[PDB]
Amino acid sequence: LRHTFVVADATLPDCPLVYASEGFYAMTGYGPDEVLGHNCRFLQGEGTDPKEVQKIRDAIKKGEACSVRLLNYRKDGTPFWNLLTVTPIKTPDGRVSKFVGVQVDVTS
Ligand SMILES: *[C@@]12=NC3=[C]C([C])=C([C])[C]=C3N([C][C]([O])[C]([O])[C]([O])[C]OP([O])([O])=O)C1=NC(=O)[N]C2=O
């Protein structure tokens, strides 16, 4: 199946994205200059369910994995359904260093 992949830096307080696969840029319409250094939430918009957003916010704050389905918007404004799985990456001392995300466009 077609998916995309990003890495977020958890050592920075607001989990900016530091790496994205070619598919992530191609799927969203945004280039590296608009994606790198930014929190993934710029993909959100009017129809995004705040309850699902809250699930990821809590899991990130708690350093747990999380899988949620979100309405997202491309650079051109058009919406798509993003099945998103975030995974915490810990150092051996228990601290979370990075979050990794798999994003699937599940508009089908
Ligand atoms: C986004 N993918 C994504 C990938 C990773 C690795 C992480 C850590 C987060 C995301 N987000 C969410 C965003 O960064 C944030 O966690 C949430 O919006 C909730 O926190 P706030 O503070 O905003 O309430 C992704 N969000 C998207 O909308 N699309 C993704 O692809």
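Residues 18-125, in that order, are what chain A shows, numbered as in Swiss-Prot.
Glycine is no exception: its Cβ is also placed from the backbone N, Cα and C atoms.
According to Swiss-Prot, the protein has these features:
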type    : residues                                                              : note
BINDING : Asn56, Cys57, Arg58, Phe59, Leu60, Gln61, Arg74, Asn89, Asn99, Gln120 : FMN binding site
MUTAGEN : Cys57 to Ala                                                          : No effect on blue light-induced kinase activity
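Compared over the binding-site residues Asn56, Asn99, the count of CB atoms lying within 10 A of a residue's CB peaks at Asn99. Spread of the FMN binding residues is 16 Å (greatest Cα-Cα distance among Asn56, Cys57, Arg58, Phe59, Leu60, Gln61, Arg74, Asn89, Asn99, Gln120). Cβ environment of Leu60 (FMN binding site): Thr45, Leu87, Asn89, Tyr90, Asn99 lie under 8 Å away, each six or more residues apart in the same chain.
Annotation for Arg58 (FMN binding site): same-chain Cβ neighbours under 8 Å, separated by at least 6 residues, are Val70. Secondary structure from DSSP puts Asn99 (FMN binding site) in a beta strand.
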